[PDB]
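What follows is a single structure, written as C-alpha coordinates, with notes after it.
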Amino acid sequence: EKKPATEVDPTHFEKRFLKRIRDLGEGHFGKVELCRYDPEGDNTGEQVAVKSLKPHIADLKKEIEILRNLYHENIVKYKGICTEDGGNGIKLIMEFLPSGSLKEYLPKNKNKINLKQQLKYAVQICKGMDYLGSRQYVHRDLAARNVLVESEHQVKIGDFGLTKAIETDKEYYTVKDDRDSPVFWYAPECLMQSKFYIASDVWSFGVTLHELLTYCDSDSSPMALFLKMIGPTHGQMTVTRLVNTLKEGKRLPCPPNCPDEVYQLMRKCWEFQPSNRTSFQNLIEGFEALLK
Ligand SMILES: Cc1nc2cnc3[nH]ccc3c2n1C1CCNCC1
(Lines of atoms letter the chains of each structure in order from A and count residues from 1; the text may use other names and numbers.)
(Lines give C-alpha, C1' and ligand atoms only; values in the text may rest on other atoms or scores of the structure.)
Protein backbone atom coordinates (compact mmCIF):
# COMPACT_ATOMS: atom_id res chain seq x y z
CA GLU A 1 0.00 0.00 0.00
CA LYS A 2 1.29 3.42 -1.03
CA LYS A 3 1.04 4.95 2.47
CA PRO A 4 0.55 8.74 2.88
CA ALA A 5 2.74 11.08 4.97
CA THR A 6 3.08 10.31 8.68
CA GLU A 7 1.95 13.66 10.09
CA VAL A 8 2.72 14.56 13.71
CA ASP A 9 -0.16 15.08 16.11
CA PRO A 10 1.25 17.03 19.12
CA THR A 11 -1.55 15.59 21.27
CA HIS A 12 -0.63 11.94 20.62
CA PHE A 13 1.69 10.62 23.31
CA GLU A 14 3.40 7.31 22.54
CA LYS A 15 3.36 4.83 25.40
CA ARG A 16 6.98 3.72 24.83
CA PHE A 17 8.30 7.22 25.60
CA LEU A 18 6.05 7.97 28.61
CA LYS A 19 8.38 7.24 31.55
CA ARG A 20 7.02 6.98 35.12
CA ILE A 21 8.65 9.13 37.82
CA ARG A 22 6.29 9.03 40.80
CA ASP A 23 2.66 8.96 41.94
CA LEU A 24 0.88 12.33 42.20
CA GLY A 25 -2.48 11.18 43.47
CA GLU A 26 -5.01 8.41 43.39
CA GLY A 27 -8.73 7.77 43.62
CA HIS A 28 -10.04 4.22 43.64
CA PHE A 29 -10.44 3.69 39.92
CA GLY A 30 -7.92 6.29 38.74
CA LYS A 31 -4.37 7.41 39.45
CA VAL A 32 -2.27 10.35 38.30
CA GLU A 33 1.49 10.03 37.92
CA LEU A 34 4.29 12.39 37.11
CA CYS A 35 6.00 11.21 33.94
CA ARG A 36 8.59 12.50 31.54
CA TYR A 37 7.71 12.23 27.88
CA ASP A 38 11.24 11.47 26.80
CA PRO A 39 11.48 10.30 23.16
CA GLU A 40 15.17 11.28 22.95
CA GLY A 41 15.79 8.91 25.82
CA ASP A 42 18.08 11.28 27.72
CA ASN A 43 15.88 12.61 30.52
CA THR A 44 15.41 16.06 29.00
CA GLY A 45 11.85 15.51 27.86
CA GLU A 46 8.82 17.42 29.15
CA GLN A 47 7.29 16.55 32.51
CA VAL A 48 3.57 15.79 32.28
CA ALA A 49 0.82 14.51 34.58
CA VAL A 50 -0.71 11.26 33.42
CA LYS A 51 -4.09 9.93 34.54
CA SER A 52 -4.99 6.31 33.83
CA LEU A 53 -7.29 3.58 35.17
CA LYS A 54 -6.26 1.11 37.87
CA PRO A 55 -6.62 -2.55 36.76
CA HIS A 56 -14.62 2.90 33.85
CA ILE A 57 -12.91 3.44 30.49
CA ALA A 58 -15.95 5.36 29.26
CA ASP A 59 -15.74 7.69 32.26
CA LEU A 60 -12.09 8.59 31.73
CA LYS A 61 -12.97 9.08 28.05
CA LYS A 62 -15.65 11.61 28.95
CA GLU A 63 -13.33 13.38 31.40
CA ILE A 64 -10.84 13.72 28.56
CA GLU A 65 -13.47 15.17 26.20
CA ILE A 66 -14.56 17.61 28.89
CA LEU A 67 -11.07 18.86 29.73
CA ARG A 68 -9.96 18.97 26.08
CA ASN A 69 -12.75 21.49 25.49
CA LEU A 70 -12.27 23.70 28.55
CA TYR A 71 -10.22 26.85 27.95
CA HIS A 72 -9.57 29.05 30.99
CA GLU A 73 -6.47 30.31 32.81
CA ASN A 74 -7.71 28.80 36.12
CA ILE A 75 -8.33 25.34 34.60
CA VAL A 76 -5.49 22.86 34.14
CA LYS A 77 -4.44 22.41 30.49
CA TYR A 78 -5.17 19.26 28.54
CA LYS A 79 -2.04 18.22 26.59
CA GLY A 80 -3.20 15.01 24.93
CA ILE A 81 -3.81 11.27 25.22
CA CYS A 82 -1.85 8.04 25.15
CA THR A 83 -3.48 5.16 23.21
CA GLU A 84 -2.22 1.71 22.20
CA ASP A 85 -2.49 0.03 18.78
CA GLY A 86 -4.54 -2.66 20.54
CA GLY A 87 -7.02 -0.02 21.59
CA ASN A 88 -9.68 0.25 24.25
CA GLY A 89 -7.19 1.60 26.84
CA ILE A 90 -6.40 5.33 27.22
CA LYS A 91 -4.44 7.72 29.43
CA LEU A 92 -5.11 11.46 29.81
CA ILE A 93 -2.07 13.76 29.57
CA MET A 94 -2.17 17.06 31.49
CA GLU A 95 0.37 19.78 32.13
CA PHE A 96 2.35 19.11 35.30
CA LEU A 97 2.44 21.91 37.89
CA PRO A 98 5.61 21.45 40.02
CA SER A 99 4.18 23.26 43.05
CA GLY A 100 1.39 20.64 43.34
CA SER A 101 -2.07 21.13 44.91
CA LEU A 102 -2.90 23.59 47.71
CA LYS A 103 -2.37 20.58 49.96
CA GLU A 104 1.36 20.38 49.14
CA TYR A 105 2.00 24.06 48.54
CA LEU A 106 0.16 25.77 51.40
CA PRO A 107 1.83 24.06 54.37
CA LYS A 108 5.24 24.80 52.84
CA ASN A 109 4.62 28.45 52.07
CA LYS A 110 2.66 29.89 55.00
CA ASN A 111 5.30 32.62 55.31
CA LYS A 112 4.92 33.73 51.67
CA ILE A 113 1.12 33.44 51.35
CA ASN A 114 -0.91 36.04 53.24
CA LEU A 115 -4.62 36.95 53.26
CA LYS A 116 -4.71 39.09 50.12
CA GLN A 117 -3.04 36.29 48.14
CA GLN A 118 -5.50 33.73 49.55
CA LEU A 119 -8.38 35.95 48.47
CA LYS A 120 -6.94 36.18 44.97
CA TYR A 121 -6.77 32.36 44.91
CA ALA A 122 -10.41 32.36 46.02
CA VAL A 123 -11.37 34.67 43.12
CA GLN A 124 -9.48 32.54 40.58
CA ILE A 125 -11.13 29.38 41.85
CA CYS A 126 -14.53 31.06 41.53
CA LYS A 127 -13.76 32.20 37.97
CA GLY A 128 -12.78 28.70 36.85
CA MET A 129 -15.88 27.32 38.57
CA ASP A 130 -18.09 29.98 37.03
CA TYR A 131 -16.63 29.29 33.59
CA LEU A 132 -17.38 25.61 34.18
CA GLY A 133 -20.91 26.37 35.43
CA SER A 134 -21.56 28.27 32.23
CA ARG A 135 -20.79 25.19 30.16
CA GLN A 136 -23.54 23.47 32.10
CA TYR A 137 -21.23 21.29 34.21
CA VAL A 138 -21.30 20.42 37.88
CA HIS A 139 -17.86 19.52 39.22
CA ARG A 140 -18.81 17.50 42.28
CA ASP A 141 -15.31 17.22 43.76
CA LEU A 142 -14.11 20.72 44.55
CA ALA A 143 -11.56 20.57 47.36
CA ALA A 144 -8.18 22.09 48.08
CA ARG A 145 -6.47 18.94 46.86
CA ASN A 146 -8.00 19.51 43.42
CA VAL A 147 -6.61 23.03 43.18
CA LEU A 148 -3.16 23.18 41.58
CA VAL A 149 -0.63 25.95 42.04
CA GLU A 150 0.78 27.38 38.80
CA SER A 151 2.72 30.08 40.61
CA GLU A 152 2.51 32.06 43.83
CA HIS A 153 0.11 34.31 41.90
CA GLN A 154 -2.07 31.71 40.17
CA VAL A 155 -4.08 28.54 40.80
CA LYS A 156 -5.95 26.15 38.53
CA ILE A 157 -8.73 23.62 39.03
CA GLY A 158 -6.84 20.41 38.41
CA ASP A 159 -9.11 17.39 38.17
CA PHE A 160 -12.50 16.63 36.65
CA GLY A 161 -13.07 12.92 37.38
CA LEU A 162 -16.57 13.44 38.79
CA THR A 163 -17.60 16.30 36.52
CA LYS A 164 -21.07 15.78 34.97
CA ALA A 165 -23.20 17.68 32.48
CA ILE A 166 -26.48 19.11 33.74
CA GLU A 167 -29.28 18.29 31.29
CA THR A 168 -30.80 21.20 29.37
CA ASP A 169 -33.84 22.54 31.27
CA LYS A 170 -32.84 20.52 34.36
CA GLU A 171 -31.09 22.16 37.30
CA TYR A 172 -29.24 19.25 38.80
CA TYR A 173 -27.63 15.91 38.00
CA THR A 174 -28.84 12.88 39.93
CA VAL A 175 -26.05 10.53 40.98
CA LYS A 176 -26.16 6.75 41.16
CA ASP A 177 -22.95 5.52 42.75
CA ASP A 178 -22.07 7.59 45.81
CA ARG A 179 -20.00 5.09 47.77
CA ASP A 180 -16.87 7.21 47.36
CA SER A 181 -18.47 10.58 48.20
CA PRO A 182 -16.31 13.28 49.82
CA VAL A 183 -19.11 13.72 52.32
CA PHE A 184 -17.38 16.39 54.37
CA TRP A 185 -17.36 18.64 51.28
CA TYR A 186 -20.95 17.87 50.18
CA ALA A 187 -24.07 20.03 50.55
CA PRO A 188 -27.13 18.59 52.38
CA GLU A 189 -29.08 18.01 49.18
CA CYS A 190 -26.19 15.90 47.85
CA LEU A 191 -26.11 13.82 51.01
CA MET A 192 -29.87 13.37 51.49
CA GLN A 193 -31.27 13.19 47.94
CA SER A 194 -28.05 12.78 45.95
CA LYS A 195 -28.81 15.71 43.64
CA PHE A 196 -26.04 18.03 42.38
CA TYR A 197 -26.78 21.65 41.56
CA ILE A 198 -24.32 24.36 40.65
CA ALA A 199 -25.24 25.63 44.12
CA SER A 200 -23.88 22.29 45.36
CA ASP A 201 -20.47 23.27 43.90
CA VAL A 202 -20.85 26.59 45.68
CA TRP A 203 -21.17 24.73 48.97
CA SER A 204 -18.02 22.73 48.19
CA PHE A 205 -16.20 25.95 47.33
CA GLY A 206 -17.20 27.14 50.80
CA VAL A 207 -15.25 24.29 52.38
CA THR A 208 -12.37 24.57 49.91
CA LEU A 209 -12.14 28.20 50.99
CA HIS A 210 -11.94 27.02 54.60
CA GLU A 211 -9.07 24.64 53.74
CA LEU A 212 -7.31 27.46 51.93
CA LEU A 213 -7.69 29.71 54.97
CA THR A 214 -6.28 27.02 57.29
CA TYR A 215 -3.45 26.37 54.84
CA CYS A 216 -4.54 22.77 54.33
CA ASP A 217 -3.31 21.69 57.75
CA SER A 218 -4.42 18.14 58.48
CA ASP A 219 -5.64 18.87 62.03
CA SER A 220 -7.81 21.67 60.67
CA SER A 221 -9.16 19.70 57.68
CA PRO A 222 -12.94 19.68 57.15
CA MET A 223 -12.93 15.96 57.94
CA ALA A 224 -11.03 16.33 61.20
CA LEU A 225 -13.15 19.31 62.26
CA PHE A 226 -16.47 17.68 61.44
CA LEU A 227 -15.53 14.37 63.12
CA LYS A 228 -14.70 16.35 66.25
CA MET A 229 -18.06 18.11 66.08
CA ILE A 230 -20.19 14.98 65.70
CA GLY A 231 -18.20 12.07 67.08
CA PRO A 232 -15.43 10.18 65.25
CA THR A 233 -16.76 6.71 66.17
CA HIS A 234 -20.25 6.51 64.63
CA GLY A 235 -19.22 4.38 61.64
CA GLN A 236 -22.17 3.80 59.30
CA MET A 237 -24.11 6.45 61.24
CA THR A 238 -21.65 9.24 60.34
CA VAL A 239 -23.46 10.76 57.33
CA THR A 240 -26.77 10.81 59.27
CA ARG A 241 -25.07 12.52 62.22
CA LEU A 242 -23.42 14.90 59.71
CA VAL A 243 -26.77 15.70 58.05
CA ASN A 244 -28.29 16.42 61.48
CA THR A 245 -25.51 18.76 62.49
CA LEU A 246 -26.11 20.73 59.28
CA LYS A 247 -29.87 20.61 59.75
CA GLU A 248 -29.21 21.98 63.23
CA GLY A 249 -27.39 24.86 61.54
CA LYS A 250 -23.89 24.03 62.75
CA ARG A 251 -21.06 24.82 60.31
CA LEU A 252 -17.29 24.77 60.32
CA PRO A 253 -15.87 27.41 62.69
CA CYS A 254 -14.10 30.56 61.54
CA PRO A 255 -10.41 29.86 60.90
CA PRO A 256 -7.99 31.73 63.13
CA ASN A 257 -7.05 35.10 61.66
CA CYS A 258 -9.91 34.92 59.20
CA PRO A 259 -11.65 38.32 59.30
CA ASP A 260 -15.40 38.12 59.80
CA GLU A 261 -16.17 39.66 56.42
CA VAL A 262 -14.35 36.74 54.77
CA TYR A 263 -16.04 34.26 57.08
CA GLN A 264 -19.45 35.74 56.27
CA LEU A 265 -18.84 35.15 52.57
CA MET A 266 -18.01 31.58 53.54
CA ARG A 267 -21.31 31.25 55.45
CA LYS A 268 -23.43 32.22 52.41
CA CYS A 269 -21.92 29.25 50.54
CA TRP A 270 -23.44 27.13 53.31
CA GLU A 271 -27.07 28.30 53.37
CA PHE A 272 -29.08 25.13 53.89
CA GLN A 273 -31.40 25.74 50.92
CA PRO A 274 -29.65 25.66 47.50
CA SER A 275 -31.62 28.71 46.25
CA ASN A 276 -30.36 30.82 49.18
CA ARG A 277 -26.69 30.23 48.40
CA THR A 278 -24.60 33.03 46.96
CA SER A 279 -23.45 32.51 43.37
CA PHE A 280 -19.90 32.35 42.04
CA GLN A 281 -20.52 35.78 40.50
CA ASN A 282 -21.51 37.30 43.84
CA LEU A 283 -18.58 35.61 45.49
CA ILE A 284 -16.19 37.09 42.93
CA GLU A 285 -17.65 40.59 43.56
CA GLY A 286 -17.53 40.16 47.35
CA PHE A 287 -13.91 38.99 47.20
CA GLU A 288 -12.95 41.84 44.82
CA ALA A 289 -14.45 44.41 47.20
CA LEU A 290 -12.08 43.17 49.93
CA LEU A 291 -9.06 43.53 47.66
CA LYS A 292 -9.51 47.18 46.59
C1 LIG B 1 -0.77 16.47 43.89
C2 LIG B 1 -0.71 16.91 42.43
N3 LIG B 1 0.27 17.57 41.93
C4 LIG B 1 0.05 17.82 40.63
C5 LIG B 1 0.81 18.48 39.66
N6 LIG B 1 0.36 18.60 38.45
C7 LIG B 1 -0.82 18.10 38.05
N8 LIG B 1 -1.46 18.11 36.82
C9 LIG B 1 -2.65 17.46 36.93
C10 LIG B 1 -2.82 17.01 38.19
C11 LIG B 1 -1.64 17.41 38.96
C12 LIG B 1 -1.21 17.26 40.30
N13 LIG B 1 -1.66 16.68 41.48
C14 LIG B 1 -2.93 15.97 41.76
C15 LIG B 1 -4.10 16.91 41.45
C16 LIG B 1 -5.40 16.23 41.88
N17 LIG B 1 -5.57 14.93 41.20
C18 LIG B 1 -4.44 14.02 41.42
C19 LIG B 1 -3.12 14.67 40.97
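Numbers in chain A come straight from Swiss-Prot, and the residues shown are 858-912, 918-1154, in order.
The deposited model was determined using X-ray crystallography, 2.2 Å.
Cβ atoms here come from the backbone N, Cα and C positions, even for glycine.
Here the Cβ of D1003 (active site, proton acceptor) has 21 other Cβ atoms within 10 Å, regardless of which shown protein chain they belong to. Taken residue by residue with DSSP, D1003 (active site, proton acceptor) is part of neither helix nor strand, so it is coil. If you look up Swiss-Prot, you'll see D1003 marked as active site, proton acceptor, on the strength of sequence analysis.
For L881, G882, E883, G884, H885, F886, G887, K888, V889, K908, the entry in Swiss-Prot reads ATP binding site. Sequence-distant neighbours of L881 (ATP binding site) (same chain, six or more apart, CB under 8 Å from its CB) are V889, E890, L891, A906, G962, listed in sequence order.
Annotation of the mutagenesis experiment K908 to A in Swiss-Prot: Loss of protein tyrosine kinase activity. Over all protein chains present, the Cβ of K908 (mutagenesis position) has 24 other Cβ atoms lying within 10 Å.
Once the 5 unmodelled residues between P912 and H918 are set aside, the endpoints remain 10 angstrom apart, Cα to Cα.
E883 (ATP binding site) sits 9 Å from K908 (mutagenesis position), taking the Cα positions as reference. For the recorded positions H885, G887, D1003, a Cα to Cα distance of within 10 angstroms from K908 (mutagenesis position) holds for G887.
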